[PDB]
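Chemist: Have a look at the structure that comes next, please.
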Amino acid sequence: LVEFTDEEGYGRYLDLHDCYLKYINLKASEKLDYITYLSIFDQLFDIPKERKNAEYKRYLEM
Amino acid sequence: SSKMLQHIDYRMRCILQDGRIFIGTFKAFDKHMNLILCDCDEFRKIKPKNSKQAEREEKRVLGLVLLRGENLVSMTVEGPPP
Amino acid sequence: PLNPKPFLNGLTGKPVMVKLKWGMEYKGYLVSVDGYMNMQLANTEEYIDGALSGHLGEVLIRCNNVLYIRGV
Amino acid sequence: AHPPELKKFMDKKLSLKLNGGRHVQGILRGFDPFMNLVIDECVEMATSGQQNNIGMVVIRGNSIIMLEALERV
Amino acid sequence: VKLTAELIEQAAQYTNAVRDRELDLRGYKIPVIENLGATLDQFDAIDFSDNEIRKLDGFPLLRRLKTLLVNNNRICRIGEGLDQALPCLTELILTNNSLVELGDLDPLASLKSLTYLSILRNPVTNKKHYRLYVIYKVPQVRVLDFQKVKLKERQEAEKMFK
Amino acid sequence: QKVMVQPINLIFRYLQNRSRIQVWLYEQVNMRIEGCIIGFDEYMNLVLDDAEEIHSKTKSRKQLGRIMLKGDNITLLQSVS
Amino acid sequence: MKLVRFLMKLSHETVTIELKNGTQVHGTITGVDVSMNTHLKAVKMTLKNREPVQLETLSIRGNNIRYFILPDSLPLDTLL
Amino acid sequence: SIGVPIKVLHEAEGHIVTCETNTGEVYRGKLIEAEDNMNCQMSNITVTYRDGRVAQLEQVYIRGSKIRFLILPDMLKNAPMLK
Amino acid sequence: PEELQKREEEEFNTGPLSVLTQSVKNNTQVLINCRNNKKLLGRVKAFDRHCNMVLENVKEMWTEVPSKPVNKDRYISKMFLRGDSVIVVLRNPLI
RNA sequence: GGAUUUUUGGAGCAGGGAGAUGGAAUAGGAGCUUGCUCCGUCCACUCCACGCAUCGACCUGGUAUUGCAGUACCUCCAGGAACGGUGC
C-alpha cells in the first residue's frame, strides 16, 4: 500500500527526486543537471561532486 | 473548474486566518468561496507559554458556521461523509 | 488643491523619502507611479527609522507597502 | 453596488470599534456605499481611558469592525 | 459473529448529547474489538450499545477520545494499555457491566485524565469500601456515580488500607 | 429621508479650509499624522502638507513636508487647527 | 497577460508552495483556476515551526500563498 | 455571481447567530441586518471582544470583513443551497 | 486584446515596473523585496502588471534567530512569485 | 473585476530583570579529549512588580429552589489561582 509511490512501480522505479531536490537546494548550481545528478548517484566512492566535509555527507546519508 | 465540488458534504478541516483547523461537513463554494460548514467545530493551540507544560487544544463547536471568504488558508478532508 | 496625479508627478523624480509599512524609507528620485501606485525610484537609498543604510538605487516597490511619500 | 443599511440609525449615537483597538463615540452623520460612516460629536477612546472630542470624524469602514447603539432610533 | 470495520464505518459519528463527536454501533452484540482506528481522527466517542465484549480491551490509539459506551456489555475485567490509547479520555462509561473484584481496578488509576466515570450495576458495587477503593485510586476524578467526589472520601481512601 | 454628508465632503471642506488635522492609522494607535491636506481625488488617498509623525508613548514629531500617506491606512482625523 | 496564466500551466506537475502562514509544502496540486486557486494533493505541509503534515486532497488558497516552485523539467518560456 | 454563501447569510440573519471577528470580537445575538457585503447588524448581542468579559450590548454594527466565521441556525442544516 | 497588450507592454516598459522590464529584456537577476522579510535573489522570467514575477536562479534568505540571527540561505533555481507578498521589485543589487 | 467588507495580504518579530541556584546522558567553542574556566538557545524553585486588571468555566465546603422546555451562560459567600484572550 504505502510501499509503492506514483511512478516507483512497487519495485520498478525509486525515489531519487527527493535527494536530488535536497542536493539542488544545497549546492545551488546553474548546471547541476541530469548528467551530474546521475553521475553522483551511480558511482560508489569517487572524488564526490560535492564537499563531503559539509552536510552533503549527512544529506547523502538521508 | 470547481475542485472542492467533489470533496464537499464530508467533514473537512478548513484552515483559518490565524492557523486553526475546523472540521465542518463542508457544503459549498463561491467566487469569494465563503464557507458554509455544517456540523462544524474548531480547535486551536492551547499554548503552554512553556515547555515543561505541553501543548493541547480545547474543543469548540459552532455547529453550522458561515466562515467569511477571508478565512481559508486551506481545505483538507478529515472526515468521510456521514 | 493639488491632486495625487500632479503632486506625485512633481515628486516623481524629486528625491522622496517614502516610508514603507515596515520602517523602510526610500530616499531617491522616483521614475513613475501611475494609477497602480506602483512606486519606483532611481538611485534611492534604504532607511530604517530615517537612517540611510542601503545602496540598491533604482528599486521598484509595490504600493501595498507604502505608508507615506514626501519630496525632501 | 449597494448602499449600506444605516438608515434608521442615522443621526443617532453609536460607539464604534475601529482598528488600533480604538473607539469612536459619535452620531451617525454621513456615509457612502463604501460604508464610510462619518461621526460628528465623535470622540476618540484610546487604550487608556483617555478620550478627546474630535469635532467631526469621517471614519472609514476601512478598519472599523464594530459599532454598538446608544438608543432604539 | 464478525465485528468488522463495516459496522465501525457504518457507525454513526456525529453530534452526541453533550455536543461532541460520538460513534454509535447499537444493535450488533459485537464481541470483537477490532478495526476501529478507521474513525479517522474525527471521533472522540466510541459506543457499543448492545455488545457482548468478553472484557474491557481492544481499542486503537485514540489520543482524542472523549466518550466511550461499553455499557450493556460483557465486561468482566479491565485491560492494561488504556491511557496511552485514551489520554483525552474522561468518559469511559461501563455501567451494566460485570466487574467483580478490586483486582479489576488495577489499570484504573494509571490515567491522568479520568474524571467522568461509571461502572454501575457491577458486583463491585455493594462491596464494603468499594467506593473507598475508587476514591483512593482515582485522583483527578470529579464525576463518580453521578455525584461529586469528596475530600473527606479522599482522606478516608488514602488513610485506610496502609 | 435625511441626506448624505459624504466623507469626501468632509475632506473637501477641510482642504478648502487648508486646515491642520491629525489623522489615525492602522494596527498602531500610538502614532498620529499631524498636517494639512493639499488636494484630493475620487479615491480618498490622503495627500498631506507639512505633516509630522507624532508618537503617544515616545512623544516625538518627525516632519516630512508635503507628504503622501497611504489611502488604505487612513481611519479618521481631528482638526487641531 | 499575467503569470497567473503561467501558473495555470501546472497539472500533473511536481511543485512546492510556501504559503501565507509560514507554510512550506511539497505538492502535486489538483487543479488551479485563474485566481491562483491551486488545490494540493498528497502534499507534505509544514507551517511555521511545524511537522510534515499530510493532505491527500487539500485546497491551497490564492492571496494566502507566498511563493511557488515549479518542476525542474519545466520549460519556462513554454510555461508562460 | 450570487452566492449560496449569501443565501446562507440571509438564512442566518434575523435571529440569534454568533459572529466571530478578527481580533476576537465575537458577538452572539440577533444578527438583524446583514447585507451581502456582510456588514452584519446584530441586536441584543453578547460580544466578548476576546476579552472573556463577554458583555451584552444592543444593535451593534459588526463588519463582516473582519468576520472569521458566523454560527448560523442549526435548524437549516437541510438548506436549499446544499440540500 | 491587441491594442490593450500593446499599451500593456508600454506600461510595463515605460512605467514603474521598468526594473522588471529590464530584468526581462536584459535578463537581469533582480531583488524581489518581500513584505514578509524573506529576501529572494534571482532573474525575472515571467512578469506582468500586478508584480507577478517568475524568478530563475532563486535564492531565499532569512534572518533566522536560533543568539544573533543567521542568514538562512537556500537556492531553488526556478520558482514563481505573486506580487502580493512582494513589497518591491528592484532591478539592480550590488550582488 | 490587485484601491475603505472577504482572493494579489499589516506581514514579520521578540518574551520584563538576577542570585557562589541547577539539568543537556546521545549535540555546542576555545583553552588542542578526561579535569577545570568563560561563553552567545529553556524550564523547576525563590526576590522584585506570584509579568500587571477584567470576566468566564471549574475544585472546596455551606447555602435557594421540586420545577416543564428547547440553551450564548443562570444561585449566593468565601479561598485558590490548574486554563483562555482583551488594554500596558
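So how was this one determined? The header says electron microscopy, 4.2 Å.
Each Cβ is built from the backbone N, Cα and C atoms, and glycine gets one as well.
Copied straight from Swiss-Prot:
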- G:2-74: domain 'Sm' (DOMAIN)
- G:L58 to K: Loss of interaction with CLNS1A (MUTAGEN)
- G:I60 to R: Loss of interaction with CLNS1A (MUTAGEN)
Chemist: Counting other Cβ atoms within 10 Å of each residue's Cβ, which of the mutagenesis positions G:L58, G:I60 comes out lowest?
Modeler: G:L58
Chemist: Sort G:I60 (mutagenesis position) into helix, strand or coil using the DSSP assignment.
Modeler: strand
Chemist: In the domain 'Sm' (G:2-74), how many residues does DSSP assign to helix, to strand and to coil?
Modeler: 4 helix, 25 strand, 44 coil
